[PDB]
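For reference, the structure discussed in these notes is given below.
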Amino acid sequence: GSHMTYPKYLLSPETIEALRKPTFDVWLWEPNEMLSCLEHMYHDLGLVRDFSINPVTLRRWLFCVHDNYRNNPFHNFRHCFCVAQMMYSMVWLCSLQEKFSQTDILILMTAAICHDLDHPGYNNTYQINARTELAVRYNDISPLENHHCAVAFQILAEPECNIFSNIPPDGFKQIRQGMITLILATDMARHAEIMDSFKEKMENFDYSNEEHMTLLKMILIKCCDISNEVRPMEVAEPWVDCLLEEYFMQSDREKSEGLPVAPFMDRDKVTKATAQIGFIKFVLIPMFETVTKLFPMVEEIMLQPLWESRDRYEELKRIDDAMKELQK
Ligand SMILES: Nc1nc2c(ncn2[C@@H]2O[C@H](COP(=O)(O)O)[C@@H](O)[C@H]2O)c(=O)[nH]1
Ligand SMILES: [Mg+2]
Ligand SMILES: [Mn+2]
């Protein structure tokens, strides 16, 4: 709605407004547009200003991150963009700048962007069981997340991509430790442990307690990572097919190599509906419920879509089941 047309990488004022909300349609954009969105978040959150980030270095760094995401069905650059954009949305929704330092916001955002770098499209159980170079390297201890974090800092060690080059060394060490904690916290094998520790702190939560805040940041990055079903149905639904593409590719490989197959990745057992109902009911809703105790506005904006998704997937399953009552 402007007097002339601007290239797509120049975000419209309407796109900029939209970007602040969990309703943002992540499928509309090419990589160069997504890179411009991420760039805008760093400026808009005041991180360029407060960390003296060279604006060109911000752009090279993002271009380099993009390049180091693989073209997997799910664990790709558009996914990193979703996770970051949801983090950015939560900053606004939960008024996080009132609660967290700029350093904490920087850690949250940078970790979100970097959390799945160079993901191979086969999970930790595959790495461990197949005794891959990654599993050997990391001694079966969250091999992928250790890798993501190591690539993050390999990129940041290239001077033309070092967005932290103007931060003093003590600042760098703080950010580095925080980002490592957050990226390692995205390993779902630790979900129940991390939830348990957080709920423990929630018995008497304290924003001035560093251990409480680390746990909260771990919950935030976890929320954003697995947040697809918070999005409008039309945005959320295609992500499920992408995830099952990766899962089926893995379970096929495991059967072929004689390795254990998880029932939740099994072409024969799993549907879109059965995959999401349990994940929404038993992982997503309880996690967002605990967050809503600190941030009551999370209920309307994030829990409501999850309730609706749960409900719709139950309907689907009923018709999927009936369909299978015909095809045998
Ligand atoms: N069933 C299901 N699992 C999900 C969904 N979103 C994320 N996850 C799981 O949570 C994990 C989060 O780690 P990620 O690999 O995305 O960093 C994913 O590997 C995936 O297995 C979802 O919408 N449905
Ligand atoms: Mg991951
Ligand atoms: Mn992820």
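The count begins at 1 with the first shown residue.
Determined by X-ray crystallography, 2.2 Å, according to the entry header.
Note: Cβ is positioned from N, Cα and C throughout, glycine not excepted.
If you look up Swiss-Prot, you'll see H75 marked as active site, proton donor, on the strength of experimental evidence. Within the same chain, residues at least six positions away from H75 (mutagenesis position) with a Cβ under 8 Å of its Cβ are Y69, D116, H119, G121, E246.
In the structure as shown, the Cβ atom of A275 (3',5'-cyclic GMP binding site) sits within 10 Å of 18 other Cβ atoms. DSSP assigns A275 (3',5'-cyclic GMP binding site) to a helix in the three-state reduction. Annotation comment: Swiss-Prot describes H75, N76, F77, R78, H79, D116, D225, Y247, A275, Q276 as 3',5'-cyclic GMP binding site.
Taking the Cβ of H79 (3',5'-cyclic GMP binding site) as reference, residues of its chain lying under 8 Å away and at least six apart in sequence are, in sequence order, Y69, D116. In three-state terms derived from DSSP, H79 (3',5'-cyclic GMP binding site) belongs to a helical segment. If you look up Swiss-Prot, you'll see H79, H115, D116, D225 marked as Zn(2+) binding site, on the strength of experimental evidence.
Annotation comment: Swiss-Prot describes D116 as Mg(2+) binding site, evidence class experimental evidence. Cβ neighbours within 10 Å of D116 (Zn(2+) binding site), excluding its own Cβ and spanning all shown chains: 25. A coil conformation is recorded for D116 (Zn(2+) binding site) in the three-state DSSP classification, outside any helix or strand.
In Swiss-Prot, a mutagenesis experiment is listed as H75 to A (Swiss-Prot position 312), annotated with the note Completely abolishes catalytic activity.
Within its own chain, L243 (mutagenesis position) has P73, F74, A275 as residues 6 or more apart in sequence whose C-beta sits under 8 angstroms from its own. The annotation that Swiss-Prot gives for the mutagenesis experiment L243 to A (Swiss-Prot position 480) reads: Induces a 6-9 fold change in inhibitory sensitivity by BAY-73-9961.
DSSP gives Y247 (mutagenesis position) a helix state. In this view, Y247 (mutagenesis position) is surrounded by 22 other Cβ atoms within 10 Å of its Cβ, with every protein chain counted. Record note (Swiss-Prot) on the mutagenesis of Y247 to A (Swiss-Prot position 484): Induces a 6-9 fold change in inhibitory sensitivity by BAY-73-9961.
Swiss-Prot lists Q276 to E (Swiss-Prot position 513) among its mutagenesis entries, and the accompanying note reads: 2 fold decreased affinity and catalytic activity for cGMP. 8 fold decreased catalytic activity for cAMP without affecting the affinity for cAMP. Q276 (mutagenesis position) counts 25 other C-beta atoms within 10 Å of its own C-beta, drawing on all protein chains shown.
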Exercise for the section: Determine the recorded positions, out of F77, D116, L243, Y247, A275, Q276, lying near ligand 3 in the sense that the CB is under 6 Å from one of its atoms, and give them in sequence order. Expected result: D116
Handout entry: By Cα-Cα distance, the member of recorded positions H115, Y247, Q276 nearest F77 (3',5'-cyclic GMP binding site)
Key = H115
Problem - Listed recorded positions with Cβ under 6 Å from ligand 2, out of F77, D116, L243, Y247, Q276 - result: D116
Exercise for the section: Scan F77, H79, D116, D225, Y247, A275 for recorded positions whose C-beta lands under 6 Å from an atom of ligand 1 and note them, or write none. Expected result: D116, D225, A275
Completion exercise
Mapped onto three states, the DSSP assignment of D225 (3',5'-cyclic GMP binding site) reads helix
Handout entry: Close recorded positions near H115 (Zn(2+) binding site), where close means Cα within 10 Å, chosen from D225, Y247, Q276
Key = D225
